[PDB]
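Shown next, in structure tokens, is the structure this report addresses.
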Amino acid sequence: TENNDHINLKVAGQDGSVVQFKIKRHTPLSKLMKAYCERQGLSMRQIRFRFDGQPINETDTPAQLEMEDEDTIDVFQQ
Amino acid sequence: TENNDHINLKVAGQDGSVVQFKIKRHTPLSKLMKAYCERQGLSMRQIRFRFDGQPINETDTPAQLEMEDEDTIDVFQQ
Amino acid sequence: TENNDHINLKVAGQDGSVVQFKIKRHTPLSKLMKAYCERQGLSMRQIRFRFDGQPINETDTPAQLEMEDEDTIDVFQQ
């Protein structure tokens, strides 16, 4: 709802691409990772998502990882 | 041309994704809906586009729907 | 690294889509063109990339083409 804290996030690939997401602060990042792989034509097993150098787990949320609005998640291809 | 009113629009999926479009104010939204389905790997029959709760028809234009620059179109998956 | 000049670029298709990239100023635009075709579901032979009306070659870089931060590259479908 409009009463949640939504956080804007940028997902930046090593290929230069920057894709935007907006999700609630307590939403598991699996939501974003699955969406990203589906929409950008990538497979989960071939890419790795990291934030401030640490890999992001399925149930990690922006709030849990202490993300702030407009933070960037890095994507590496494997 | 540079003499038209171009409107920036955000298309926000229920999956958290936010995809940007820029089209002239009198352009039918079919342009955006087809482009979105092609580029994001979605099929038209499986997604529904709405603006301020109302479904968007093929020939509806941002001007006709009284959209403003930076408005958001919502996408639901079916 | 953080000591390079990274340039934000927008790639605007004739279909209204606007896709964002961030690459170093001396990086060949082949990086962006390949990424764009892969992610947006397009084939290189079917699209043409231009900047200020001139086609972009594989090894052209934003700096070489005298691009500035937030410039737009145009994409035409063939």
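Just so it is clear, chain A uses Swiss-Prot numbers, and the residues here are 12-89, in order.
Going by what the header records, the deposited coordinates were determined by X-ray crystallography, 1.6 Å.
Positions of Cβ are set from backbone N, Cα and C atoms, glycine also.
Swiss-Prot documents A:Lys33 to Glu as a published mutagenesis change and attaches the note Significantly impairs sumoylation of MTA1. Secondary structure at A:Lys33 (mutagenesis position), as computed by DSSP, is strand. Within the same chain, residues at least 6 positions away in sequence whose Cβ sits under 8 Å from that of A:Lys33 (mutagenesis position) are A:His17, A:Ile18, A:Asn19, A:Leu20.
Every protein chain considered, the tally of other Cβ atoms within 10 Å of the Cβ of A:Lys35 (mutagenesis position) stands at 15. According to Swiss-Prot, the experimentally introduced change A:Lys35 to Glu is described as follows: Significantly impairs sumoylation of MTA1.
Quoted from Swiss-Prot, the note on mutagenesis experiment A:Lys42 to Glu is: Significantly impairs sumoylation of MTA1. Secondary structure from DSSP puts A:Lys42 (mutagenesis position) in a helix.
A gap of 11 Å separates the Cα atoms of A:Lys42 (mutagenesis position) and A:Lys35 (mutagenesis position).
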